[PDB]
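Read through the structure below, which is laid out as structure tokens, and then see the notes.
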Amino acid sequence: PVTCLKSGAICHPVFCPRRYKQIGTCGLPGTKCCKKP
């Protein structure tokens, strides 16, 4: 459960697509933590 707030990564719903790499999870099972390349 990482907020990804320090990394500045954006959270994505369901799962992280290819444009964004899923580092783990935004915080809840509703969305996932994603980061722009």
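The residues of chain A that appear here are 28-64 by Swiss-Prot count, in order.
Backbone N, Cα and C atoms are what each Cβ position is placed from, and that goes for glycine too.
As a published mutagenesis entry, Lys33 to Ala appears in Swiss-Prot alongside the note: Loss of PIP2 binding and loss of liposomal lysis activity. Decrease in fungal cell permeabilization. Impaired antifungal activity. While the structure shown retains the original residue, Swiss-Prot records the mutagenesis experiment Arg45 to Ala with this note: Loss of PIP2 binding and loss of liposomal lysis activity. Decrease in fungal cell permeabilization. Impaired antifungal activity. For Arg46 to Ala, Swiss-Prot lists a mutagenesis experiment annotated as follows: No impact on fungal cell permeabilization. Impaired antifungal activity. One entry in Swiss-Prot concerns the mutagenesis experiment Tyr47 to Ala. Its note says: No impact on fungal cell permeabilization. No impact on antifungal activity. Among the mutagenesis experiments that Swiss-Prot reports, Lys48 to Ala is described with the note: Loss of PIP2 binding and reduced liposomal lysis activity. Impaired antifungal activity. Decrease in fungal cell permeabilization. The mutagenesis experiment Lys59 to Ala is recorded by Swiss-Prot, whose note states: No impact on PIP binding and liposomal lysis activity. Lack of antifungal activity. Lack of fungal cell permeabilization.
Recorded features from Swiss-Prot, shown on the structure.
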| residue | record | DSSP class |
| --- | --- | --- |
| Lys33 | mutagenesis position | coil |
| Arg45 | mutagenesis position | coil |
| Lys59 | mutagenesis position | strand |
- Cβ density check for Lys48 (mutagenesis position), other Cβ within 10 Å (all protein chains) comes to 13
- Cα distance, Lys33 (mutagenesis position) to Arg46 (mutagenesis position), nearest Å? 20
- Note on the structure: Expressed in Å to no decimal places, the gap between the Cα atoms of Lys48 (mutagenesis position) and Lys59 (mutagenesis position) is 10
- Query: If you skip the near sequence neighbours and keep only those at least six away, which residues in the chain come within under 8 angstroms of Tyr47 (mutagenesis position), Cβ to Cβ?
  - Reply: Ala36, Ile37, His39, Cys61, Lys62, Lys63, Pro64
- Message: Please report the distance from the Cα of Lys59 (mutagenesis position) to the Cα of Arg45 (mutagenesis position), rounded to the nearest angstrom.
- Response: 13
- So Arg45 (mutagenesis position), by the Cβ count within 10 Å over all chains shown, scores 6
- Whose Cβ, among the mutagenesis positions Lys33, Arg46, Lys59, has more other Cβ atoms within 10 Å than any of the rest? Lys59
- Any idea what the Cα distance is from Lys33 (mutagenesis position) over to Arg45 (mutagenesis position), rounded to a whole Å? 22
